[PDB]
Amino acid sequence: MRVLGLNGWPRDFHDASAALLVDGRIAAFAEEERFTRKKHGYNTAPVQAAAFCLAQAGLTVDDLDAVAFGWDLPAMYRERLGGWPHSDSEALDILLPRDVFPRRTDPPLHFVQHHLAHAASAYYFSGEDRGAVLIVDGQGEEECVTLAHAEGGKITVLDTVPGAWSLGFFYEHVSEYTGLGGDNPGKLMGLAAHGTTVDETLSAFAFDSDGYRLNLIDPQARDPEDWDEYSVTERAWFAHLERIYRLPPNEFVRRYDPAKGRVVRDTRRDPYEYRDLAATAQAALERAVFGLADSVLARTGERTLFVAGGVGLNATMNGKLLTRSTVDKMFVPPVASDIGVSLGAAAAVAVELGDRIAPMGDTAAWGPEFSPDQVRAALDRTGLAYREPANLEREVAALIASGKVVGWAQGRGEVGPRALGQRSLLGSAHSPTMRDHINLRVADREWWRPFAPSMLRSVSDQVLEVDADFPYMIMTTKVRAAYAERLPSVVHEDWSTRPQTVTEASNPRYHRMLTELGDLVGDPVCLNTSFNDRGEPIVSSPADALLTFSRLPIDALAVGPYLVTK
Ligand SMILES: Nc1ncnc2c1ncn2[C@@H]1O[C@H](COP(=O)(O)OP(=O)(O)OP(=O)(O)O)[C@@H](O)[C@H]1O
Ligand SMILES: Nc1ncnc2c1ncn2[C@@H]1O[C@H](COP(=O)(O)OP(=O)(O)O)[C@@H](O)[C@H]1O
Ligand SMILES: [Fe+2]
Ligand SMILES: [K+]
Ligand SMILES: [Mg+2]
């Protein structure tokens, strides 16, 4: 079957994306923000993402067997807004506007329960017959957690936790409270390592062997003036945090900066001041999730764990789950957050139509790519001088080895929040100054945020405690003896790293470049951070890449077969 999965809707929505499954294979998959250049794909149907999916596969909406949406949207409208007003035809017009998506007739429209869609995005793509499913995000239609059993192509729900007890809202609210912002929970995670935990309950959580309790909030509390429990949980957490924590909420400051010529936003306090709150929030999330995972694993009798939902992006928590006595194998897709429910809704529907879903296979490179002619066109636009190296991979290897920062734009854009050698900024993993150089001089990131490494899968065994595939940079692990000293720029406060393992199959060019690199610095490892300026999404087009390259004190840009220098 050909099934187009969708996320994103014009009203109060985030992380719009589109995914096209052809006979269980990912034909194309991209996030709206990459095309709009507006981070998080807020309040929109995934118009551009779906246009790309169809163009990539050479299809039109008339060639689709089904369109799948990753939430039970009619149900949310019925419950929270007094009725679902749209015929399937009218819903399609909104999701896939006719001026961009001409169609003779309407494809069958399927609405998939949000957490099922999450679950589908992990199970069906993991390459594992069966396992325990843990879904933890902000909130689906009603629930914030789902425990389920996956076996023989079926996902069966054992239990859910109501939205008011959301661990994602919780973590988001703490992230907002510190000044990092509720849209930047990943930063809270990186700040945790720098602080100290004293009471991992925050006088709110009570932990047990199957999970947690939030005696702070009535679990059946509900916003009658909205369609999720964000605002209710926000008021409760903010009041509680202010009550028990020495610092009041950090405030946002909007002021004209005559240096930028603009009103810029900042924080009244340095978020680094809240490092103990971050540590404590991180510890509480871990503890709560450990209980949930132990619980679903035991109730199912499985020892393989599938995790998805937005909290699933907590790589630190993931790494620690992996090493838990109760877990032998773990799969967490690069698209754990809502970006992944388009793909999940599509799989659920495809499987329902009799298809078998192929494993992801250690790659996330499903977005657009660009030919040499298309790249050259973008280069000539700018009038920049460039070369076409005989051995680009070797030249990049050498640049990196000498302490230079190289933009790397090749092949099909990766999907999800991590760059994985399709749209990356590259630098020495071996340099004890590279990290401060990129944070402070290049990207204006907070000095306390860590960077992460890409390395060959064939030496990952010797570099890292664990010998597993880490294709997605969605898990932290410990660095073996005594590489922990050899790789200063990609190590975090606690000797953990958040690695990408690379196989020749998954990324030949990148694999080859790392190989060359190894001959020069001994180790086929590099620093790999995402290719973007501070506000914007990861660069997608060759034009995006040039623009960002012009704006950053980077040394070179390797885009397609071409090398551009500063
Ligand atoms: N080994 C590690 N241990 C703990 N945290 C880590 C580790 N490696 C990376 N991180 C954190 O993961 C975060 C990812 O968060 P997030 O996705 O919000 O950043 P980003 O979107 O890449 O940043 P930007 O604002 O530049 O787009 C990093 O900012 C860093 O704080
Ligand atoms: N690194 C992280 N650690 C913990 N929670 C995270 C992290 N990244 C994202 N989240 C959580 O994901 C939640 C939203 O997840 P998602 O499933 O994408 O949306 P929704 O909750 O609307 O379905 C947010 O509440 C956020 O706190
Ligand atoms: Fe979700
Ligand atoms: K283990
Ligand atoms: Mg980044």
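According to its header, this structure was worked out by X-ray crystallography, 2.4 Å.
Even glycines carry a Cβ here, placed using N, Cα and C.
Taken from Swiss-Prot as is:
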BINDING   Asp12, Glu172, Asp228  tobramycin binding site
MUTAGEN   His14 to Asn  Shows negligible tobramycin carbamoylation activity
ACT_SITE  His14  active site, proton acceptor
BINDING   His114, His118, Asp137, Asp338  Fe cation binding site
BINDING   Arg418, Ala419, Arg498, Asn528, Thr529, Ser530  carbamoyl phosphate binding site
MUTAGEN   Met473 to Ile  Binds carbamoyl phosphate, but not nucleotide, so that the mutant is unable to catalyze the adenylation
MUTAGEN   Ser530 to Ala  Binds carbamoyl phosphate, but not nucleotide, so that the mutant is unable to catalyze the adenylation
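Known features from Swiss-Prot, placed on the structure.
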residue	record	DSSP class
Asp12	tobramycin binding site	coil
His118	Fe cation binding site	helix
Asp137	Fe cation binding site	coil
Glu172	tobramycin binding site	helix
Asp228	tobramycin binding site	coil
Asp338	Fe cation binding site	helix
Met473	mutagenesis position	coil
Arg498	carbamoyl phosphate binding site	coil
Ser530	mutagenesis position	strand
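Of the chain residues outside the carbamoyl phosphate site list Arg418, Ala419, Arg498, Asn528, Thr529, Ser530, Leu420, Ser424, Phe451, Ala452, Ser454, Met473, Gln500 have their Cβ within 8 Å of the site's Cβ mean position. The distance from the Cα of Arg418 (carbamoyl phosphate binding site) to the Cα of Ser530 (mutagenesis position) comes to 6 Å. Proximity of the recorded positions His118, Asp228, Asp338, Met473, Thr529, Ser530 to ligand 2, judged by a Cβ distance under 6 angstroms to any of its atoms, singles out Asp338 in sequence order.
With a cut-off of 6 Å between Cβ and the nearest atom of ligand 1, the recorded positions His114, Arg498, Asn528, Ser530 reduce to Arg498, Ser530.
The record gives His114, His118, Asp137, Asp338 for Fe cation. Within 8 Å of the mean position of their Cβ atoms, the other Cβ atoms in that chain belong to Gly70, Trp71, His115, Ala117, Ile135, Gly138, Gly140, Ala308, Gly309, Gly310, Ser337, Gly340, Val341. Neighbour counts were taken at the CB atom with a 10 A radius for the binding-site residues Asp137, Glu172, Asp228, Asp338; the maximum falls on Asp338. Nearest to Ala419 (carbamoyl phosphate binding site) in space, judged by Cα atoms and limited to the recorded positions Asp12, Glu172, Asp228, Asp338, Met473, is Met473.
Cβ crowding, taken as the number of other Cβ atoms within 10 Å, peaks at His118 among the binding-site residues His118, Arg418. Among the record's carbamoyl phosphate binders, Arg418, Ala419, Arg498, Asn528, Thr529, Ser530, no two C-alpha atoms are more than 13 Å apart, and one pair sits at exactly that spread.
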